[PDB]
Amino acid sequence: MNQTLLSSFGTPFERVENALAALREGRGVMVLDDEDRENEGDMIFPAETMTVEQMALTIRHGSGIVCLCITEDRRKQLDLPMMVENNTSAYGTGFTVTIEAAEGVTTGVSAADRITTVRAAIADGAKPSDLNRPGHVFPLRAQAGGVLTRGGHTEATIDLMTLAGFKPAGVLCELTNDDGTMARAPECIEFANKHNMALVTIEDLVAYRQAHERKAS
C-alpha cells in the first residue's frame with residue numbers, strides 16, 4: 001500500500017518537498033485540516049487534467065466532488081462572476097457557481113469520457129463562454145499564495161496546487177461516498193487513500209508553500 005507517501009513521509013518542508021514531486025504526478029495526495037466543514041482532500045489534482053487516478057479511488061469508495069481552485073485571474077480570464085447572493089436561501093455561501101466544459105464535456109461524473117474532454121475543455125485558455133454550468137465543477141475564488149492569511153483551506157485551494165508544484169487550478173476532495181458516510185479524521189480518509197493515495201494536512205502543508213517561495217534578497 002502506498003499510504004506512507006505523505007503519512008510517515010509528509011512534513012511540510014522535509015517530506016512534502018520530496019513528496020511534492022511524488023504526488024506532483026497525481027500519485028495521490030490528500031490534505032486534512034482541523035475544522036467542521038469537509039471537502040478538500042485526497043483529490044488535490046490539477047483543475048485542467050482531472051485524471052482518473054482519483055476517479056478510480058472515487059468509483060469504489062468516493063465521489064466526484066472536488067474543490068476547484070480558481071484565482072481572481074483564473075475566473076477573470078473565464079470572465080464569469082456568478083457570485084451566489086441568495087439572500088436567506090444561502091447564508092452568504094458566496095458559492096462561486098460552477099462552470100461546465102462546453103468544449104466537449106457534458107456529464108459532470110464521467111471520469112473516463114470526461115477527463116478526456118475536460119482535459120481539453122476546462123483547460124482551454126480562454127473560456128469566458130466555453131464553461132457554462134451547472135457543470136459539477138465548483139471553483140472557489142482563493143487568493144494565490146495567500147492561503148496563510150486564512151483560517152480556512154479555501155484560499156488553500158488555489159494555493160493547494162501552488163503548494164503542490166501545480167498552476168493554481170486544482171481539485172481537492174475527501175472520502176465522499178454515496179452511503180452518507182461522514183468521513184472524518186485522517187484514519188477514515190486513510191482507508192481510501194492508504195491503498196491508492198498519499199495523505200497530508202493543510203495547516204503545516206500551507207506553511208510549507210511560503211517556505212518554498214521565501215526570498216532572501
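Looks like solution NMR, at least that's what the header says.
Placement of Cβ uses the backbone N, Cα and C atoms for every residue, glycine included.
Quoted from Swiss-Prot for the published mutagenesis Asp33 to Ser: Loss of activity. In sequence order, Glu40, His153, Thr201, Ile202, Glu203 are the residues of the chain that are 6 or more apart from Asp33 (mutagenesis position) and have a CB within less than 8 Å of its CB. Annotation note: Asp33 (mutagenesis position) sits in a coil segment as assigned by DSSP.
The Cβ of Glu35 (mutagenesis position) lies under 8 Å from the Cβ of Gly152, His153, each of which sits 6+ residues away along the same chain. What Swiss-Prot notes for the published mutagenesis of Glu35 to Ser is this: Reduces activity by 85%.
Annotation of the mutagenesis experiment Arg37 to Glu in Swiss-Prot: Loss of activity.
Annotated D-ribulose 5-phosphate binding site per Swiss-Prot: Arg37, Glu38, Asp42, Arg150, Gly151, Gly152, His153, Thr154, in sequence order, evidence recorded as sequence analysis. All protein chains shown were included, and the count of other CB atoms within 10 Å of the CB of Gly151 (D-ribulose 5-phosphate binding site) stands at 8. In this structure, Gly151 (D-ribulose 5-phosphate binding site) belongs to neither helix nor strand by DSSP; it is coil.
A mutagenesis experiment is reported in Swiss-Prot for this position, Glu38 to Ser, and the note states: Loss of activity. Taking a C-beta cut-off of under 8 Å and a sequence gap of six or more, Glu38 (mutagenesis position) has these contacts in its own chain: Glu174, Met182, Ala183, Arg184.
Counting every protein chain shown, the Cβ of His153 (D-ribulose 5-phosphate binding site) has 28 other Cβ atoms within 10 Å. Sequence annotations record features per position, and here Swiss-Prot assigns Mg(2+) 2 binding site to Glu38, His153.
Under the DSSP three-state reduction, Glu38 (mutagenesis position) is assigned to coil, being neither helix nor strand. Look at Swiss-Prot and you will find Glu38 tagged as Mg(2+) 1 binding site, backed by sequence analysis.
For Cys67 (mutagenesis position), the same-chain residues 6+ apart in sequence whose C-beta sits under 8 angstroms from its C-beta are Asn39, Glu40, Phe138, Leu140, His153, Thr154, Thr157, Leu160, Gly170, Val171, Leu172, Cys173. A mutagenesis experiment is reported in Swiss-Prot for this position, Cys67 to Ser, and the note states: Reduces activity by 80%.
Here Swiss-Prot describes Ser110 to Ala as a published mutagenesis experiment; the accompanying note says: Reduces activity by 85%. DSSP assigns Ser110 (mutagenesis position) to coil in the three-state reduction, placing it in neither a helix nor a strand. All chains included, 15 other C-beta atoms sit within 10 angstroms of the C-beta of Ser110 (mutagenesis position).
Recorded in Swiss-Prot as a mutagenesis result, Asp113 to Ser carries the remark: Reduces activity by 88%.
Here the Cβ of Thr117 (mutagenesis position) has 16 other Cβ atoms within 10 Å, regardless of which shown protein chain they belong to. In Swiss-Prot, the entry for mutagenesis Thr117 to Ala states: Reduces activity by 75%. The structure shown retains the original residue.
In Swiss-Prot, a mutagenesis experiment is listed as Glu155 to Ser, annotated with the note Reduces activity by 83%.
Of the recorded positions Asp42, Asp113, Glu155, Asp42 has the largest number of other Cβ atoms within 10 Å of its own Cβ. Closest in space to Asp113 (mutagenesis position), of the binding-site residues given as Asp42, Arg150, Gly151, is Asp42, taking the CA atom of each residue.
Across the structure, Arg150 (D-ribulose 5-phosphate binding site) and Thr117 (mutagenesis position) are spaced 34 Å apart at their Cα atoms.
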